[PDB]
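To start, the structure itself, in structure tokens.
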Amino acid sequence: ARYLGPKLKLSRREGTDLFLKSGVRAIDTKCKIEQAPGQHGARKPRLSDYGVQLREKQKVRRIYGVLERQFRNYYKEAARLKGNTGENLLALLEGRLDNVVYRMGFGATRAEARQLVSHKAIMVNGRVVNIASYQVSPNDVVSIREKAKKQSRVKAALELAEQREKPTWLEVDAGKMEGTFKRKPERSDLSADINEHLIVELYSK
Amino acid sequence: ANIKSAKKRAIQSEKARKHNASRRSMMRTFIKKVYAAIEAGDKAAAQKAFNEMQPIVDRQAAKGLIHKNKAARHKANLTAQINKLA
Amino acid sequence: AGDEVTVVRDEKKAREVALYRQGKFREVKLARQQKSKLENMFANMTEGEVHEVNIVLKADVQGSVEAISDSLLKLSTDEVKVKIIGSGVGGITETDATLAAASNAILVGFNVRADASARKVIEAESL
Amino acid sequence: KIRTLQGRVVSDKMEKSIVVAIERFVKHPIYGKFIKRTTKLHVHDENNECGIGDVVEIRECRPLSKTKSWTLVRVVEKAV
Amino acid sequence: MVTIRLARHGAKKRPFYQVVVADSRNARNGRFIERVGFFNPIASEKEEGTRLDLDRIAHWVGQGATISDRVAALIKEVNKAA
RNA sequence: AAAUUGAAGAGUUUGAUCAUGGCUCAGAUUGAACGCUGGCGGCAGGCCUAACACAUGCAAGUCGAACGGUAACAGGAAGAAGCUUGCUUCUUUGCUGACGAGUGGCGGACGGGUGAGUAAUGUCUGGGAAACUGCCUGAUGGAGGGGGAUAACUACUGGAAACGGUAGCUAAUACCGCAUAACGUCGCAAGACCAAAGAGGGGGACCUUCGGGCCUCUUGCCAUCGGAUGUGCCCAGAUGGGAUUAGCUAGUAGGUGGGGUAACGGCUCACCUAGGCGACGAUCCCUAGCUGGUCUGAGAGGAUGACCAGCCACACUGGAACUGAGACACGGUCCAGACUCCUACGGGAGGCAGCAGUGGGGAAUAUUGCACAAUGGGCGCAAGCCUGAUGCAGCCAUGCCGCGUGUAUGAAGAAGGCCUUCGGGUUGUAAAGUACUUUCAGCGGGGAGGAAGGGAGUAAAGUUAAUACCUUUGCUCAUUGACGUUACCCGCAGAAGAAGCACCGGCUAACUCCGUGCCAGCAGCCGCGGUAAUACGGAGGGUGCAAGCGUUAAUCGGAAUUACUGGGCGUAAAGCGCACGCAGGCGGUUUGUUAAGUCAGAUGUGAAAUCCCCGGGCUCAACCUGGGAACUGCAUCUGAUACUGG
């Protein structure tokens, strides 16, 4: 139910950094970042219209750690919801607990944050939530529970976090290891070389 | 029958059947006497017979052997015809 | 007909084991099938014994079908070869009567009765 | 409260009965054209006052025969 | 006769009852005449959990409808609540 | 506030083209199966085939507060004794807590199963009038005085069994007279006529035949008029196909009268009239349970009727009625048929389309489980008893949803493999190493909720002669969970036990080498294979999915490819060889009228669930749930009169 294999392969295939490692290292010193995996990585894909749509959807999925079934269901919900579907898809992803745990800096990666969640190290409103896809709401307070507070992963995670751009819609107290999901992120909060409308196109045909 | 009470019910329903049959046969007899008088043209015999019949079609109604409406028609019908002749 | 029987705590744990024994028994079944056919090392029989008789057997008891078949292979000779096809655990069935329909054979049982669906097939075609 | 039908007399042969035809236009469920449909009713005509071709007003009542559950209310137009 | 009782809906281990007026012979979750309340035994009790149209319940009693042991309890409980 | 605010195209005829036209693909969906693989959980689903046949258990009982009663076990007792003098065992007696068998009452018409039959004594929508209706309910009165029986039992007797035969004998809320009898039935009226039953709980003077009287309350019984629920009946529209089926019909269509039903009715019979149905599809033939809804589609449609709910029909096959408020009875009766079982040979017995289970058929569909704790049904004043309804558990990846199978760091980037122009590229931060986490599975510890009630006491009110009893409502005490090792929480051990499947020529995301050589083989469509095959088969690499993945089957979509929305017929499939013409469709222009079509409004109905919208509850989700909106439909009334019809 989770992708467990090599991670930089995914970045290499999509042509971009997917933040699947902590960021302690320039990614180009860990892999040949600008070349696809495999014997024929140097080869260029003269890539069909379907192809660009597929790869964009894969990219987003691989960023958030979501497999097809759940992600399709995410599209369905984005569509049902009011307002722009493409933007609704990203709101839903960005509201996941494993994700939010990552953005408050409690985990070096979404993979690490997910493990924190699954392993009962995260509370929401002082209540233990251990499922990664838990949808987090405005004004919620997610926190590292007392016993998980001395984990060195978390301190390192918060350090790296302090060096990333700081997300607007979250208020994080690094000392308490608690943080507040102030509001749903706008579209403008999220990276601009994500092409949701391509993903929207892939799932309407 | 297979079930204990099913057996008992068949026994009771047979008893009731022979009870009802007996009273029902009696009743129709007393109804038939009236129609027979009518068909012979006698007011008195037919009125007399109607008077014997009345209390028993009424009673068998009260006793559930027949419904009230049946008792009534019989009285209505015979009364109609006997009057129409004398 | 006989074997070692062992009880287990849970059935789910014993499902894979039971299916495992089937795989081995099936693998050797196809193994013994390939050998006997390839053993002749020729496209046909070297002589005129090719004429054979087929039989279909279903016995009510499992102990007999393995035991009497061994005695049924004793009467076999070089001239006329007899072979058993589709030994049954009991009674008779549609696919059994169908088995005797494809290849002409006698349908016999140590002890058996005809099913309602079995009579219709046997009475219709000549058997 | 006087529910009623209007139609014309297609048969007056029977003793104290009549056959009345009620005709109406109906939108076709699939192809939209408006189609004529007819409903023939066995109706009671005590006194046989209804002539064939007459236009008559009828009402629904209890069963009067195996096929009659309607009786005459009054004649409207006659002998065209 | 006509009775007022609980038809058990909800899910396995999470009972949820629909209070209904019905001919007592019909199945518990089958044909009913009128729905008249509900009863959640698993309500958090932080908010609601038991709602009865007492006006229609009484109307039906007035016409001889009987009442479950469990509905007879709910009614005394709800009458106490307010 | 919101609540249908939604719609894609690709390959393939040709040397190439445009058109025509079929085939094929991308999508959703499934009660699925098979092949490979397979960790946990929540919720759902699970004989689609043979309405084939079924061993065994269980699935309908209950009331001693209707009745005679004791045979079991349980005490109790004058009196027998265990006697070691208060502990007792048996002989006895229903004395009573109870209770086998019996009469009696209520239930066996519900609940549960199936879809064979049925194109209509069906269903859906909407209306009618001639009716009955147990239990529950409001109203008003009865509940008087008698009689003959009978099961049980006793004696004698026949049977292998099933089950009988004689004569005794006895009870009742069993059964029948007699009285009483109207706001009941018949009748214009005068009049005439119809019923019943007791049983318990407690008790003050009072007293006897010590049974009770009598006092009191509960409950059942009878009558009549209502309510509520259920059911029967009637009309209209709609609800499959076929003309290689065009005529059909004697109870037939109607009328009169008698009979009949709970009730209208050719329901039935006699007589009379000669009708009734049919091209707006009768008759005949084929097929089929109908609906809410389900799947698909932007919609209009198309397909469909498991699981949930409503109606119908059936209960081995054909027929029949008896009992009853209700049945022509799913575990009742009778006859006939098919079939099976028992037998001491003479005779008997049964009907899983209830729940498990078996054989058979099949590509294929589960355990001969636990519990009445909860909801609900039957009986009972109750306690309670019964409940394969139901709640649960087992089995299966069948589906949906959730989670895991680790996280981070880790380079000249090892070995091995693979490609290479031998420079190197790749597998690949992948692995090893380094720290780090412990969900789930394992193991110990603790521990919600589903529980409302019911039981003893107590107190107050209504009762009443009464503080009894009864009933209601408060109080305390001790109690009731099949699931269950529950949900959930804490602790321990270690990355430890948890990854496979299909694909990579174009459509279509993913390319190379070796082997083969029109072979072996692939193939949804085009089309691959005779020496460079990205198409066969293996490998390395890659793509897509992931506890699944593929293949097959199946509906709709794309298919504007049955075209109502939404197409065509000169040469592509398609104008009858030509004309006349009935039915039918359509019909110039003016006025008046009508108001069926059409339009408007109002009212009722359109079950709930489902779908959709906004909320609420399970850690999330599936799932459960509140309210709304929607059900685009039907019907009645009242209007409007331009258009269509008269």
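Chain A residue numbers are taken from Swiss-Prot; in order, the displayed residues are 2-206.
Cβ atoms are placed via backbone N, Cα and C, with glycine included.
In the three-state DSSP reading, A:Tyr51 (variant position) counts as helix. Counting only residues at least six positions away in the same chain, no Cβ atom sits under 8 Å from the Cβ of A:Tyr51 (variant position). Among the natural variants in Swiss-Prot is A:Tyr51 to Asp, noted as: In rpsD101; suppresses a temperature-sensitive mutant of release factor 1, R137P. Not a ram mutation.
Annotation comment: Swiss-Prot describes A:96-156 as domain 'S4 RNA-binding'.
Using DSSP to sort the residues of the domain 'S4 RNA-binding' (A:96-156) gives these counts of helix, strand and coil: 23 helix, 12 strand, 26 coil.
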